[PDB]
Amino acid sequence: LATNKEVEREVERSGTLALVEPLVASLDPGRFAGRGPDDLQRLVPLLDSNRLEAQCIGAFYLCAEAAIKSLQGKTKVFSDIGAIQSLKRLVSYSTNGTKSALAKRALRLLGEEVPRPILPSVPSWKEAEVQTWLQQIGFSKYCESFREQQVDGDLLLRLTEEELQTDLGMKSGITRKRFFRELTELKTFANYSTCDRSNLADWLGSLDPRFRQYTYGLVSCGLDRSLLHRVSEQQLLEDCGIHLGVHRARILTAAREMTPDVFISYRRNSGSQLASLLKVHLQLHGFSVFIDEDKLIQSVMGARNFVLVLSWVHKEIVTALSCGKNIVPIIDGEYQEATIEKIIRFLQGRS
Amino acid sequence: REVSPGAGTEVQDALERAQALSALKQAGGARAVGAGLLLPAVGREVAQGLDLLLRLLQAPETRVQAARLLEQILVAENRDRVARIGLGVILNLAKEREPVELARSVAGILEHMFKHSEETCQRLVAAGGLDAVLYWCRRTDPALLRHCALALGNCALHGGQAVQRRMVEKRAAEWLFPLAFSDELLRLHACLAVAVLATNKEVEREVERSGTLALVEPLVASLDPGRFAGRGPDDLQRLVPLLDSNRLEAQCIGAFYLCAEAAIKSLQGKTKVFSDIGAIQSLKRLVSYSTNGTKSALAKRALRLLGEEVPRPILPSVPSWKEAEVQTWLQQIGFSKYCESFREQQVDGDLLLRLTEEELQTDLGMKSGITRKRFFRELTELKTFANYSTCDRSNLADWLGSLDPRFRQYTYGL
Amino acid sequence: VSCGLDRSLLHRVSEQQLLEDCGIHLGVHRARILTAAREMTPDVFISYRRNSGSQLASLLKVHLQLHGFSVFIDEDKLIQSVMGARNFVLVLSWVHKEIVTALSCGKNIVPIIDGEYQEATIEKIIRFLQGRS
């Protein structure tokens, strides 16, 4: 019922989907409880969907049927109904740990080879990652071309129809359309953490989950949610590669509708880690510090006050007395951290 | 080998058949004998005696001898088996933090379980956990902090874009500052963690405010990379996106670790996977476009340990290049196939900084658009590096580099 | 619907988009589509012996939710939730800690004792509730 999309939000309210996940993970798929090719084909559009629950159900039932049909029939209809490719896609792009385990168990019961999970940081892929991805998604025929042309992860996320037609040798329009389907499936899965700086991926994926693919195109051109309210359909079309006019409009309208305090001096060879503990404790409360030559004098001159931590130096101890500055020593010869809590309480009551 | 694994399995069966916490110290002694023994024997023995549930039973004292024994038996198989049902006992052990003889083993278990997957990291962060390591980063204990640093590192390498936002929102840079002081290994682990955190660009300014990056540079320049402290091809591939980035700190950390692993893998394996992960080209690019002196020295040391020729630094005054400079640059960046074409057509540094797509396609012989896009990537990397002092008179390069650092390439055209 | 459109966004599309992105070639159809498109927290915290008569807790869950009374049936989130629960229902056919949380704070309690149609009984109970709450 939740595979349907018109009633998904009303089957989500009447909470029983939350019982499917923690249930499949409980038991083992050795059940023996024969379907027939029609009933077996009724189960592929389950694990071909979203929602992460239908997918675990499909994996469970396919595991059961794989065990049964390998024991009794010694053969597999599963290649005819299209199961193996979807099970491999589950193992490849998974995030759950139960669904991928079941899909691995199924793929192994039949006889195919388990793919490994891909790395989600696409813009940092070398050529080997591209070759393994091509082999997994089914384009094993174009590995030699993608290798002799030396495509990175960047050159992959940025390739177009002309470079596919002319340079890589993908000659038919249907094969190009399949390739772009697989690519778009990969682009809504990538990381984009090493190139974003602005979390534009989530602003896009909030309008529509279909839009999270355009992030690399919007980012390689130097954009972000502060600059995005100035672009136009011409730039979105030519520089960023957004072809569907519906998406360009839904992005345009949505885009337009948008000195120190403490100078901790300390014996650097004895009782030093306590100076750093005080560093982090004061900084976590709002008191700028300066711990780490005359810059130390030039800084303690500007420091609001002082902290004498004891457990070269005669020149620094006289610079905190000459000028008019506050001093709060911290003697060490109970939790040391409860002590420092008390000290920062004394400070925030004092300073 | 065979008799040793058989004896280990026999002793393990006896000590499992054999109230109190007895024979657990015997299991610890057997694990020590196996680990300190080549070291594949302990791997085989651990995968043959890790009945993880049994150990998970003792844990909610006896909990000390249980946790101290689980720490050694954590391999990919044991890790995978624990991940399913091992997260309702250890996450609760982490809720209590009083004993130091136990917090050590809990920190170690958390360290291992942080290196499993993104689901396990996301489950060990919001549902408790990662608070045990940030809290135990205030107790000055030698061998516990050496785990609270490795765990904060593995939670940053693995895990995802959200776990790093979480680690920054929970102030894991500040709480890592104290760990970067004297050990000489705790500091290395802390610097690696902070580097991996600053590689992300969404939290770079908030990891910059909590000043601890300034400790990475002066630290790598201190010691020698002969350490011996084996990872695996996946962990090795985790280290290239560091030295492929900015910030000059992640780059030095990556160079240091690549030097260590190059020494190790040349001594023991006599072979190099480093060409598969893409290291050598990035190390050559580091040696080529370097401005620091420590980073380039380390990259030279690494490149020489593997067996490749060390490139020289290029001359930063591009508009004054003759043909020889263009040929050396071509050979360095990897277009050794077009050296004869560039030489026949006699490109200067000026004709290089000013060549377009039609002249590349027709006159130099670059037939495919992917090769031309690679070439323009390399060119644009070079144009944001040139001098432009002898042709500017107005310092327009800086007016451009003030808007966006990507715009400094347009100065010669302007 | 492959271009993302639906009933809410359809009133904003134009002929060029309908022609190029959706593949509607006949101009008559494009016009007849344009004009037609532009003329267009819990309440009950059921605690129960999970091994002793649990199905009645679920039956009460569904009978209650089918009327308008939210439920939180399914560690400390149970305390954090029963604190926010309007009232309580003790279904009877670890525990001493949950039975004292319904008295510590000021909350209503309507137990349901089990030691006639069970469902006629539950109809009566939900009638008592809708008369009370």
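Heads up, chain A uses Swiss-Prot numbers, so what you see runs 277-309, 321-545, 561-594, 604-622, 638-659, 686-703.
The header says electron microscopy, 3.3 Å.
Any Cβ shown, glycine's included, is placed from N, Cα and C.
Residues annotated as active site in Swiss-Prot: A:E642. A:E642 (mutagenesis position) is surrounded by 15 other CB atoms, counting those within 10 A of its CB over all protein chains shown.
Swiss-Prot lists A:412-476 with the feature domain 'SAM 1', giving sequence analysis as the kind of evidence.
Counting only same-chain residues six or more apart in sequence, the Cβ atoms lying under 8 angstroms from the Cβ of A:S408 (mutagenesis position) belong to A:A477, A:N478, A:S480, A:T481. As a published mutagenesis entry, A:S408 to A appears in Swiss-Prot alongside the note: Does not affect phosphorylation level.
For A:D454 (mutagenesis position), the same-chain residues that are 6 or more apart in sequence and have a Cβ closer than 8 Å to its Cβ are A:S432, A:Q436. In three-state terms derived from DSSP, A:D454 (mutagenesis position) belongs to neither a helical nor a strand segment and is classed as coil. Where Swiss-Prot documents A:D454 to K as a mutagenesis experiment, the accompanying text is: Reduced ability to form an octameric ring and promote axonal degeneration following injury.
Quoted from Swiss-Prot for the published mutagenesis A:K464 to D: Reduced ability to form an octameric ring and promote axonal degeneration following injury. The 10 Å shell around the Cβ of A:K464 (mutagenesis position) contains 10 further Cβ atoms across the protein chains shown.
Listed in Swiss-Prot as a mutagenesis experiment, A:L531 to D is described as follows: Slightly reduced ability to form an octameric ring and promote axonal degeneration following injury. With a 10 A radius on its CB, A:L531 (mutagenesis position) counts 16 other CB atoms from all the protein chains. DSSP assigns A:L531 (mutagenesis position) to coil, not to a helix or a strand.
Looking at Swiss-Prot, you'll find the mutagenesis A:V533 to D noted as follows: Slightly reduced ability to form an octameric ring and promote axonal degeneration following injury. Neighbour list (A:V533 (mutagenesis position), Cβ cut-off 8 Å, at least 6 residues apart, same chain): empty.
A sphere of 10 angstroms centred on the C-beta of A:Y568 (mutagenesis position) encloses 21 other C-beta atoms. Quoted from Swiss-Prot for the published mutagenesis A:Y568 to A: Loss of NAD(+) hydrolase activity.
Quoting Swiss-Prot on the mutagenesis of A:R569 to A: Loss of NAD(+) hydrolase activity. All protein chains included, A:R569 (mutagenesis position) registers 12 other Cβ atoms within 10 Å of its own Cβ.
Annotation of the published mutagenesis A:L579 to A in Swiss-Prot: Reduced NAD(+) hydrolase activity; the original residue is retained in the structure shown. A helical conformation is recorded for A:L579 (mutagenesis position) in the three-state DSSP classification.
Experimental mutagenesis at this site is recorded by Swiss-Prot as A:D594 to A, annotated: Reduced NAD(+) hydrolase activity. Under the three-state DSSP scheme, A:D594 (mutagenesis position) falls in the coil class.
Less than 8 angstroms from the CB of A:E604 (mutagenesis position) sits no same-chain residue that is six or more residues away. Under the heading of mutagenesis, Swiss-Prot lists A:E604 to K and annotates it as follows: Does not affect ability to promote axonal degeneration following injury.
Recorded in Swiss-Prot as a mutagenesis result, A:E642 to K carries the remark: Loss of NAD(+) hydrolase activity.
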Inter-residue Cα distance where the pair is A:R569 (mutagenesis position) and A:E642 (mutagenesis position), in Å: 12
Near chain C - the mutagenesis positions A:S408, A:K464, A:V533, A:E642, filtered by Cβ distance under 8 Å: A:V533
DSSP helix/strand/coil residue counts for the domain 'SAM 1' (A:412-476): 45 helix, 0 strand, 20 coil
DSSP three-state assignment for A:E642 (mutagenesis position): helix
Interface-adjacent mutagenesis positions, chosen from A:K464, A:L531, A:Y568, A:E604, A:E642 when a CB lies under 8 A of chain B: none
Among A:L579, A:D594, which are mutagenesis positions, the residue with the most C-beta atoms within 10 angstroms of its C-beta: A:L579
Rounded Cα-Cα span from A:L531 (mutagenesis position) to A:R569 (mutagenesis position), Å: 66
